[PDB]
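For reference, the structure discussed in these notes is given below.
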Amino acid sequence: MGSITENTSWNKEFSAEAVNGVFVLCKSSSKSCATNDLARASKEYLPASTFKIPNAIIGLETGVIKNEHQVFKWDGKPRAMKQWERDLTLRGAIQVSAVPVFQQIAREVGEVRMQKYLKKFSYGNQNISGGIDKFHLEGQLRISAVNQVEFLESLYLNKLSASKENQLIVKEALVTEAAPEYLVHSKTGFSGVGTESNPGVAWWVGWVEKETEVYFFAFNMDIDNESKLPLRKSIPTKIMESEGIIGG
Amino acid sequence: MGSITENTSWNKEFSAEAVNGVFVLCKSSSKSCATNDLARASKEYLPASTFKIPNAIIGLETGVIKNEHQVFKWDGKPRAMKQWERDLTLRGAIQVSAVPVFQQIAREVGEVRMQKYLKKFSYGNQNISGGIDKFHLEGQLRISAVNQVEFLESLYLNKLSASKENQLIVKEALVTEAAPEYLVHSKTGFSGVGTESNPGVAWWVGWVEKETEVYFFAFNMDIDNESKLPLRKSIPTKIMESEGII
């Protein structure tokens, strides 16, 4: 991005919910970003399930994921969530953030190839230690809100070191809201509830194609109570509504 | 396509509205489809703005449309609807059905290439008589709901004579509803009102990707009054809701 500025007026949406967090919002045409908190926008957190984005791309590139119509079959064995115990498309596996599906993808990719792609994508601190299947969730990988929007911008422009076809496939799998004036592409993440003194993190990252403009966004918050999880969409949604971007 | 089977339980959605029309729905593939009217399912009509689907693909294949982020700039001159009087992306032009954007694309494609691709796509009667920029609106081009679902299935499967890349670009531009469990890709068409004795046609065609299943659909109806237009979505939406698809 070209520039960033602090805009403390969005803070009302955070303080109304007693939330500690950050929103980064970038306008494509101007290359300019605004955040409520410049310091936090640069702080690096576990990507949790937002890692499913580069994971999906890498799985495609390596041929671990065959094509966009790949069905990931439930093997029948009891999974960690009820919603994962079923056959899933790529979009399906992305949306229920099916840990087991993506853990298997990452296993098949392997450390060497995973590290190569993460380096090429300039994705986070690029540190993959703690298990080839658990590094993003309870291992060492860390990424900032600013790095999330830069990465998503490169994905939007097909600029990642991956085929255009594979980036297109992932971009469509990420569609989460369609309106006549705008398309929202997005991904949630949630590391867990941590402790009160060491909270977990919740994310919502993505971009809005709005008429001929595009807006890149990344939100994160401290979270110690699963009841607060819906705020990870509601705060950035209210901000984007107030910005005249969505709602619409 | 494969086989088409009459489903009389859908008639009530048409008679409740005094609508003459057809719904074709195919689960997994066009190998077997269901319909309310066997004769009408294969009857061919002006495609009107449903033609924007092949037009967008052909525009991309020929390089007339540079890439997926091309912006179609408004020149400031009057266009037939106010919603077309602005710069538009490919998705934008599709979603608002920006006739003049697609007319200029068609002119640049030209008749020879246009004909070639309609043949490759088996798009309806493949007849482009009537003017390069209007054959789909007032000319001789005709396509049936059965053929719409075959064409959409080929697009879905990236089996059209076009790059996978350009088929994906057009598919994304067609997304009209996103939910956790499904994605709807769709396109409307409306030829006009004609007369009582020679009505226009209204269309709604597309596919639903639900869980690990896919449903191809095509709807058309006779229309002679513009106030009836919302029915081209509500009739098929009601049918698909009752089937538990959406």
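Residue numbering: from 1, along the chain as shown.
Header says: X-ray crystallography, 1.9 Å.
From the backbone N, Cα and C atoms, a Cβ is placed for every residue, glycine too.
Feature list (source: Swiss-Prot):
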- B:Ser49: active site, acyl-ester intermediate (ACT_SITE)
- B:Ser97, B:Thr188, B:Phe190, B:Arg232: beta-lactam binding site (BINDING)
- B:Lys52 to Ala (Swiss-Prot position 70): Abolishes catalytic activity (MUTAGEN)
Pairwise Cα distance for B:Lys52 (mutagenesis position)/B:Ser97 (beta-lactam binding site) [Å, integer]: 8
Longest CA-CA distance among B:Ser97, B:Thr188, B:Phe190, B:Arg232, per record bound to beta-lactam, angstrom: 15
Spatial separation of B:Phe190 (beta-lactam binding site) from B:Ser49 (active site, acyl-ester intermediate) - C-alpha basis, Å: 7
DSSP-derived structure type at B:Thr188 (beta-lactam binding site), helix or strand or else coil: strand
Spatial neighbours, same chain, of B:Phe190 (beta-lactam binding site) - Cβ under 8 Å, 6+ residues apart: B:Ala48, B:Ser49, B:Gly200, B:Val201, B:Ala202, B:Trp203, B:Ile223, B:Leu229, B:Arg232
Neighbourhood of B:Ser97 (beta-lactam binding site), C-beta criterion under 8 angstroms, separation at least six: B:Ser49, B:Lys52, B:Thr188
Which of B:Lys52, B:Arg232, all recorded positions, has a Cβ with the fewest other Cβ atoms inside 10 Å: B:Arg232
CB-centroid shell, 8 A cutoff, beta-lactam site B:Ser97, B:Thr188, B:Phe190, B:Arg232, site residues removed: B:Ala48, B:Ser49, B:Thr50, B:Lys187, B:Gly189, B:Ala202, B:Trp203, B:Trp204, B:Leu229
